[PDB]
Amino acid sequence: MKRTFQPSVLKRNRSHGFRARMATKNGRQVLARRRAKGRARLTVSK
Amino acid sequence: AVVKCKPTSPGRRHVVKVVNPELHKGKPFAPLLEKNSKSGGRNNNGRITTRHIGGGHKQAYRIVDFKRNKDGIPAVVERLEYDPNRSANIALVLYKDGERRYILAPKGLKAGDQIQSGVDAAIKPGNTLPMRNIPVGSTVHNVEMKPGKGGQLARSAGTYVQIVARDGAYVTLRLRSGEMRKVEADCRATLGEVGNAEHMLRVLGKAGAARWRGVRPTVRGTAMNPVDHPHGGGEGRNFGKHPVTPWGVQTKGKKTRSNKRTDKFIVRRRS
RNA sequence: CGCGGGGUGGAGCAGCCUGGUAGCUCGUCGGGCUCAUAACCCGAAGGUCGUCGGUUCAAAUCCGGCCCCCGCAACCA
RNA sequence: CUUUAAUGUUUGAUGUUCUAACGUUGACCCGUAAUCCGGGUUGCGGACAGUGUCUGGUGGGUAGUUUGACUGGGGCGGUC
RNA sequence: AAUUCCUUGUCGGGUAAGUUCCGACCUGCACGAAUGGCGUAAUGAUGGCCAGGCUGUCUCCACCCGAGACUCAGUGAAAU
RNA sequence: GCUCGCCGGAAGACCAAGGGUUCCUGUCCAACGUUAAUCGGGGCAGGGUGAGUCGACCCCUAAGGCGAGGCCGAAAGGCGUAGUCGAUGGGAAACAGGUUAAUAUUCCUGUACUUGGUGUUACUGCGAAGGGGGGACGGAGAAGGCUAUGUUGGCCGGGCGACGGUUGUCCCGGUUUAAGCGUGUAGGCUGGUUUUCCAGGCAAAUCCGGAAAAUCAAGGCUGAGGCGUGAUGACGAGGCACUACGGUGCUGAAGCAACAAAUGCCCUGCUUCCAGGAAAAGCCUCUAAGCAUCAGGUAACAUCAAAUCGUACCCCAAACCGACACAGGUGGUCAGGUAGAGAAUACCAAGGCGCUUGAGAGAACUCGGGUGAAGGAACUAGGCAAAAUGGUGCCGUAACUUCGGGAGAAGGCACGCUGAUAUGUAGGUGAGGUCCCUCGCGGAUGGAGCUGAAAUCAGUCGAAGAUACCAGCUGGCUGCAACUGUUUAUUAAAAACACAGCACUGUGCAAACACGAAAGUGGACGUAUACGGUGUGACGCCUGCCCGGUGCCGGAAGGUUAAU
RNA sequence: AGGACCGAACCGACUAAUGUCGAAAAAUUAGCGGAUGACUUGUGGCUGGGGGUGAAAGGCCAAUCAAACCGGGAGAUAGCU
RNA sequence: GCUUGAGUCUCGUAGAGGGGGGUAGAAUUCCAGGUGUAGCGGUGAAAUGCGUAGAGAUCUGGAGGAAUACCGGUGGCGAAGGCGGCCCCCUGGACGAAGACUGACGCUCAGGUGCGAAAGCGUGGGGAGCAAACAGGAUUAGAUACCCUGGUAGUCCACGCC
């Protein structure tokens, strides 16, 4: 069958990357939330 | 001419193609082009603002002139081209001074005749001259609204406008739909009936004939689900309701003339 | 089992709804007109307003019983 | 009191004209090599149109809810 | 009749035998002319019926060849 | 290691995507592998990724994102100009051979090419966010010329052979060579050059476009392959030579011709048809504001620079995605021999594998199949499943029809091998020789060699010659839908939806309608032969009566009627 | 020329059996339909929860759809178990 | 061979002959405005219909499509059907005149081809009046007829068919 995951680093970083969430206000508090919980993997990054 | 192809496949058995022999069978002028990509009827918010739009062939745009701001300069036509961004034929006419400009190809015009643009011109097919200098009652097209906009009246195949009155600063026309309206008399209006007049005889034949021209298949309202269309439902084709548009207003008779900043100029509605 | 409407000269409908006065077409009897029939023209008779009781000056009328008729009733697993 | 006539005065409903509000997804110039836009000339409309506030109508396009119970199961009929 | 309740309606044809099917009679519970009516060449992984051909589908299964099932040695679940 | 078997348009060999050392070596077996395990994609340790020419970065754009000001919006924030980002696109330049346990168009050898900087010499006018050309393009179809590659032969090397023959028309192996430079062909496109003038290209212009004259008829642009050169170099079968017995050192013959032939190249061609087929930069060129003993540009030569990153391995899978070492899914390129129309298929070459539980037994029963007496749908909801039909050429072929079909209708005949016609034909290709010449990759002519259908006749073999794999079941009546197509991914693929066609109705452009508090957009840079809604659904013959109820349109006199 | 015919790659999923704690949370095997077109496919984007998309099934929107998921209202409420 | 058959050439005549393209005037209808007011229209009579929201009547302006009053005549032309306001372009036949020339080149004609009122049909326009079907009002025993008020196709144009 066709499993729901066709990885693509650029596509993964174009709309889920660091700057993409650092792009606007709402995404900014996403990191405010994850920084509050303190995830080592702050965002899906390199 | 007006020909029908012989039947090979059920779809070719109803194909009437409009073959014009005098069409330019080569590639067109370069400097007068620009990419005219489509967006499938979607806007800034990308939603389908207008239905039945999407797909189709990838084609380019030719900046065809309507304005005709060139004055008192003779110009000889050179090539007849059927443009993919119209319904009527355009003609490559070279303005003697050194520039080629695309204009709508009229009925009485051979790609090799000399047209002249200006008020000094007589009454011959293809010339741009004011209506006040024209014996009212003639047959013209590409009539302007603003004295310098270009012409937004009768710009399709086999189309024209009958000139009714010329009372002073106003020129009352009888549009193609029959709408009697006055316009500023100093405007420009080109003579002659628009060519490519056998366009209405063009039957498409197969389903694809309308598909590659962009028009998407229309899904009827009785086909929809009660949640989708205001109609929908009906177990076994039960309509029983007054026909409406997918958003409320009762169609098949509901005039939408709500302008008022320009309602005044009309003399007769289409009645 | 129920609900709604009607019951008016030989045929069928008005009038009822909103109480004092009962009409129309065909038909019946008959004449004339035609040689004859029908048709036509014209006049008259013909209605206990299904039935009984109640109420008010007067009951076809307003109401309550009995009888007759038309439609729907003989489902959902 | 009624019918009525000239005038003063007081507001209103229409018709036409005008230009200054306003509109201008008309032309041209400049900012500016920039189809956005702003300003400047000019033309075409014109106290319209359009927008705010109040208001009548319409309105399942949209939203919140109601849609009884008894019943020899429920529904139907009936009843309270 | 994708519609006909009554009904397997009536008659004819197909079969030795036809609640299906084909052609007709109209008694249309309750077809009907763009929620289109009636025909229709071509087309169809479409519904129904029939014939030829061909065969294990069946009368009635019989044998054989491989993979499991059975035994042995190693590993070793599961619903409950 | 020797046999056996499997794929062989793949289960082979290289990449992108994506993973992340799974690559190579040594060592170890508790834990991982559905078994054992000295084995391994498992543990520990060490090693490996070398670039001016590959890709990216870079230059420049597309869909689209963001967006100085600006418009707008309770706020957040939304759209959008100038700009700036963003490939799946375009834009400079390298190939062959050898080598490692693992990498190499990157290292080495040999032989080339590209873009800039600086300096020198000799000439010469150069110069933009501006203009022009170019870049720059569609589907399909047919033809010609070649190549990749393959076959045969010649030649060279070796053998002449464990059971009959085999020095001969015998057998086997090899017979390979790029980028670049020069030549500029087969073929395609286009008439050149000179003079003058010009409301044209937001300004200018010698560049382009246009209008008249002149002279001559070719010039120019482009272009696969061949041929020389690259290269008396490399590689090269097989010997010669030492073994840690894995492999290394050395040497080295032939290295051509002919035929057939790609979906590859010429071709970003040519013909034709319609649904009418990116943008910008690099590049070439003209001038503006200007700068001229300059600065710069052109040409030759010398020298220098080409930085940063990726480079291992897997890449139709035990390394990606699916929880797994999962019978599933994953884009592109290369792609031989024989038979065959073919990339189908069958058997093989190259190369890679036997699927990480096996050994016995041969019951019932279950699954995948083979065969079957007589009958042949009697089975069953139903011919479901099986069986059968199945290829080429030729003969022949109905009702009906929109005159295209129906149709490969149905139904039949010949199919192998050998010789002959003919020491292998028609056809295809084509050297030498000869002649000519505006002498070159030339034109006629000439015919060796090579290759090679099909048809007729005769003979013979078997039961059967499309002998395998492969490969339609057919006809008749009829309902519905026109047809191709689409849909309930994961129980419904149809009569449902769509469909071209038709009709009604709304719409005069700042159009209706729609998304959006607004601005702004789509519609459409379209404008009534146009765009939107609805209904039906080819074509043919037609589409009757009803305006009472509801909705809608028009008309407003009167009654009534909110705020004020 | 053909929404042309036959038929591989490719895409789809009509029938039958196997399978159903499977090899697989819809596949395999043997036959099938389309296969120059309304075709298929890679890469990169845009449209989003009462909204998007829809050759219209109330299908699809990350194994979840007559209104996705995640967190917060919220220990919602439950005459019921 | 010849010419009385037939055909051709020179100069003229009349004509709704045909096709294509312009144009004019009267009338009818509609629309807009001004004046003005209870009928208008219709028939054997009446009614439907139109009208006090102001018709009809009347004046002015504008837009239309179709047919061409008088001239018009048992007049003309053409094979027949058929064809008439005027003007232009292209064009067919017939007839008269005085001669020449070719020298039987002729008559008809199954099959075949072409043309062919109206009605009807297909495609795309147009659409005043008129008017199948149809509706209503009357007549009538019945009237899906005759009469009257409205009225779709069609009638008109370009290309084909019958």
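Following Swiss-Prot, chain B shows residues 2-272, kept in their order.
For all residues, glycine too, the Cβ spot is worked out from N, Cα and C.
Quoted from Swiss-Prot, the note on the mutagenesis of B:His230 to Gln is: Loss of peptidyltransferase activity in reconstituted ribosomes. No change in rRNA binding or assembly into ribosomes.
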- Message: Can you tell me how many other Cβ atoms are located within 10 Å of the Cβ belonging to B:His230 (mutagenesis position)?
- Response: 18
- Item | Three-class DSSP secondary structure - B:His230 (mutagenesis position) | coil
